[PDB]
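Input: a single structure, listed below in structure tokens.
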Amino acid sequence: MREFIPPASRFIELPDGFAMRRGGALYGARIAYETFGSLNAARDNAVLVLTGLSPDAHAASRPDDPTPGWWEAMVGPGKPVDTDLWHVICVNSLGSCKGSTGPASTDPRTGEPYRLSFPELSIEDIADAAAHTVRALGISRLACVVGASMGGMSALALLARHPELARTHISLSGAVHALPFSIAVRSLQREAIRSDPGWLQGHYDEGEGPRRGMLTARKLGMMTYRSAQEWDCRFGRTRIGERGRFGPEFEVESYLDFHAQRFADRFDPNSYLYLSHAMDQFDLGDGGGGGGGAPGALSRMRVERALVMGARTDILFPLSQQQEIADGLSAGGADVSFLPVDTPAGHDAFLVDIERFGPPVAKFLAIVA
Amino acid sequence: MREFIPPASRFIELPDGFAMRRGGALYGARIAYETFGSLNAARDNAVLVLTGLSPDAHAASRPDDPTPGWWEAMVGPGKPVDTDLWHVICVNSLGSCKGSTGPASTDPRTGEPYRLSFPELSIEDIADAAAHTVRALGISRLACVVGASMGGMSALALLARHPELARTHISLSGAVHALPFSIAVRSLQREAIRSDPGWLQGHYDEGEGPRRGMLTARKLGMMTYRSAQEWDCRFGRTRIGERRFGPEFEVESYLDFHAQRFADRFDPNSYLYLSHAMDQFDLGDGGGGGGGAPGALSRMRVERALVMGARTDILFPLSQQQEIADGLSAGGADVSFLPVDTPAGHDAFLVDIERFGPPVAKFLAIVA
């Protein structure tokens, strides 16, 4: 397939040519999205959610697609992001493979998948495509734009490029740009894929493809998404309970391989490369003629209030990067609540430790309501 | 070349039939070693150094091989491990590829490299081979046994299986067994090598072989040998200075540069064996297994010990060095535990001598 689209996906066509930041334009492209909760009469309770690199737009379950969403505990009736109050809109990032146009999508000019002919992807493109989607839904101003991980970058790009589109912002484990360690990690992940003979320079198509490289990319990711101490605490030196040369012997290995399979079977290799690359290239304050770098860009944003959170154990987007976002937004007049979370779940905390990330989000939205 | 042997290496032959912990034995095998400083007439100033996974026995430069050693700043005249006071003996771990018998060595039975026919390697084997080496050199009791990283495990195994052989012990960033995170990392490193089409199930020929995989294995290692925060502050987002989806950042060019240097001088199969041994070792299994690891430590007979670790070490976390210190102390050893405030993580004992050197010099000054 190379494209894995949720059954209740809806789409917004990106009209005519959609110009990409680093050159070229997409034609016949679209953004896959899903909504949760009722949009009110004034259309002023819309909340946009920009995702991390790997999820689809199915953030939460719904009667028409009861399968749990990737953020099931965060979004829903009576939950931190209460769908009884908000009209949540989640979009599949442009460049992905869960419905929105990406490398695995068909190029109308050739009738074949774009593969590596897909225009270089930028975080700004993901932001612009999401902005168009929200406007196409008849919403001129979001009550809030939520961004987590890669989505934190996408959200900042949206706030900088479409200042009148969001009243408030919730930034979870985001950054204005990637630091060396995370660049090194993503570099190795992309390497695991490009080093797999099955990649065939991106022309693996219906073939098996670089599946082994994908499993590995996912393993390396998982290992850096949560604190080393937490791993030692969850598995210890326990051997595999399931009971030929140099094969797995520890439960931690079994665990990683297990979840790695789910990713390798549900993600397009080329799409991963493009998204991974976009994350490394993003730099909030590098252009526009405004000055002040990232802090300057944040100060110029027009959000009224913002909630910024990060995990103390996050080694991909360290806490200091979340503090930087909070400081920059506040420097520009926004009423900012910053909250460092004492969790061992690192970068995955906003996904797996909603028991800690959830209450502060609810508290902030209660004020926005 | 299959093996990368320092020019002034010396060798001690292991007895034919040398038993390996997990089965099998070695015939015509040997341990490569080097010495620094003179042994006194009484033969009571010998210091054994068991290394981490990657180095050879050339810990310091010498007249017959002036090339700088892997521990140049730590071993030498007037240095932390003063060669003016000690006869330092550094051995290449069994299973390695720097002189001591390992996967890259010639199997006398076939006249060809062992490759994956080499018996599965255990940390205890490395300790036993080292013990034989010291005794073969006419030394009945070491003034001290120094173990760093993987060598920390080797040293503990030696202290447990040959208690009459060492008076004191310096343990640097070691552990009684590997924790989940380190196991996962090494598992990925071994995977990068085995996933490389040039591996050929260990039957790669001279020239390159699974070079790309070895590069990746080393890069992942470097990334975890030092603080993530230290990485961020060291390179920033600087692009590569020299003019699809290839490298673009300096941190990447840095990693590749040093990764290749490693790949050029290490045998893939040897790497697999040593890496696997690190995951399999558990000090608690020895000595009847009474009291697990803590019990084994208390049963050791060392009189004094210095145990150091880096606060930022994510492979062998500080808590593991604390465990070693407590176990030895509970057994009656006069222990000095020193957590080092350094960002260099696991590589600290190698690159932050300013913080690791003084303590070692002080401890040995007392042992003298």
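For chain A, we keep the numbers from Swiss-Prot: what you see runs 1-243, 249-374, in order.
Note: Cβ is positioned from N, Cα and C throughout, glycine not excepted.
According to Swiss-Prot, the features are:
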type	residues	note
ACT_SITE	A:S149	active site, nucleophile
ACT_SITE	A:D319	active site
ACT_SITE	A:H352	active site
MUTAGEN	A:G52 to A	Has much lower activity for the acetylation of L-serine but keeps the activity against L-homoserine. Utilizes L-homoserine as a substrate for acetylation but barely utilizes L-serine; when associated with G-55
MUTAGEN	A:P55 to G	Can acetylate both L-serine and L-homoserine. Utilizes L-homoserine as a substrate for acetylation but barely utilizes L-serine; when associated with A-52
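What Swiss-Prot annotates, mapped onto the structure for a quick look.
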| residue | record | Cβ contacts under 8 Å, 6 or more apart |
| --- | --- | --- |
| A:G52 | mutagenesis position | A:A148, A:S149, A:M150, A:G151, A:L356 |
| A:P55 | mutagenesis position | A:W70, A:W71, A:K98 |
| A:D319 | active site | A:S173, A:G351, A:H352, A:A354 |
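Of all Cβ atoms in the shown protein chains, 24 besides its own fall within 10 Å of the Cβ of A:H352 (active site).
In the deposited model, 5 residues between A:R243 and A:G249 are left unbuilt, and the Cα atoms of these two flanking residues are separated by 12 Å.
A simple way to gauge crowding: the CB of the residue listed as 'active site, nucleophile' has 26 other CB atoms within 10 angstroms, across all the protein chains here.
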